[PDB]
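Data first, discussion second: the structure below is written as structure tokens.
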Amino acid sequence: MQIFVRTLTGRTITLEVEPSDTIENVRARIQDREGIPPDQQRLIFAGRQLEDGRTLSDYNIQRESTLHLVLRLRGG
């Protein structure tokens, strides 16, 4: 299952994940690409905050789903 992540800067990346994978894992996969610490990531899907401890399936996130990433940095 491939998903999309859009950074605060409007940069879209593609991650290979599974429904049973945690959002924590997704955050790590994002950091692997952008270099953004998971702790500085705010992930939102359908207006809902994506808790790292919960899974993609928990939020009904499927293939070709767009997760929105906001920076927790000052001014982000």
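One-based numbering along the chain as shown.
Placed from the backbone N, Cα and C atoms, the Cβ positions cover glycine too.
What Swiss-Prot notes for the published mutagenesis of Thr7 to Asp is this: Impairs ubiquitination by CRL2(KLHDC3) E3 ligase complex; when associated with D-9. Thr7 (mutagenesis position) carries neither a helix nor a strand DSSP state and counts as coil.
Spatially close to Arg42 (mutagenesis position) yet at least six residues away along the chain are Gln49, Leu69, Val70, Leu71, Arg72, judged by Cβ distances under 8 angstroms. Classification of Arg42 (mutagenesis position) by DSSP places it within a strand. The note that Swiss-Prot attaches to the published mutagenesis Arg42 to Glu is: Impairs ubiquitination by CRL2(KLHDC3) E3 ligase complex; when associated with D-44. Impairs ubiquitination by CRL2(KLHDC3) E3 ligase complex; when associated with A-72.
Experimental mutagenesis is annotated in Swiss-Prot for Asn60 to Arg, with the remark: Decreases affinity for UBE2R2 in CRL2(FEM1C)-UBE2R2 complex. Under the three-state DSSP scheme, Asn60 (mutagenesis position) falls in the coil class.
Annotation of the mutagenesis experiment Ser65 to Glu in Swiss-Prot: Phosphomimetic mutant that binds and activates PRKN. Classification of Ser65 (mutagenesis position) by DSSP places it in coil, neither helical nor stranded. The Cβ of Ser65 (mutagenesis position) lies under 8 Å from the Cβ of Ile3, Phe4, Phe45, each of which sits 6+ residues away along the same chain.
Quoted from Swiss-Prot for the published mutagenesis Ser65 to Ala: Prevents phosphorylation in case of mitophagy. Decreased localization of PRKN to mitochondria.
Experimental mutagenesis is annotated in Swiss-Prot for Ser65 to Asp, with the remark: Phosphomimetic mutant that binds and activates PRKN.
Quoted from Swiss-Prot, the note on the mutagenesis of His68 to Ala is: Decreases affinity for UBE2R2 in ECS(FEM1C)-UBE2R2 complex. Impairs ubiquitination by CRL2(KLHDC3) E3 ligase complex; when associated with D-44. Impairs ubiquitination by CRL2(KLHDC3) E3 ligase complex; when associated with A-72.
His68 (mutagenesis position) counts 16 other C-beta atoms within 10 Å of its own C-beta, drawing on all protein chains shown. Listed in Swiss-Prot is the mutagenesis experiment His68 to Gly, annotated as follows: Loss of DTX3L-mediated polyubiquitination of histone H3 and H4.
Using a 10 Å Cβ-Cβ cutoff, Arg72 (mutagenesis position) registers 12 neighbours. Listed in Swiss-Prot is the mutagenesis experiment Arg72 to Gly, annotated as follows: No effect on ADP-ribosylation.
According to Swiss-Prot, the mutagenesis experiment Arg74 to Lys carries the annotation: No effect on ADP-ribosylation, when associated with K-72. The Cβ of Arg74 (mutagenesis position) lies under 8 Å from the Cβ of no residue that sits 6+ residues away along the same chain. DSSP assigns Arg74 (mutagenesis position) to coil in the three-state reduction, outside any helix or strand.
Counting only same-chain residues at least 6 apart in sequence, none has a Cβ under 8 Å from the Cβ of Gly75 (mutagenesis position). Here Swiss-Prot describes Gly75 to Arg or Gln as a published mutagenesis experiment; the accompanying note says: No effect on ubiquitination by CRL2(KLHDC3) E3 ligase complex. Impairs ubiquitination by CRL2(KLHDC10) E3 ligase complex.
Among the sequence features in Swiss-Prot, the mutagenesis site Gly76 to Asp is noted as follows: Impairs ubiquitination by CRL2(KLHDC3) and CRL2(KLHDC10) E3 ligase complex. The Cβ of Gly76 (mutagenesis position) has 11 other Cβ atoms within 10 Å, all protein chains considered.
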Spatial neighbours of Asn60 (mutagenesis position) that are distant in sequence (at least 6 apart) but have CB under 8 A: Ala46
Integer Å distance between the CA atoms belonging to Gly76 (mutagenesis position) and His68 (mutagenesis position): 13
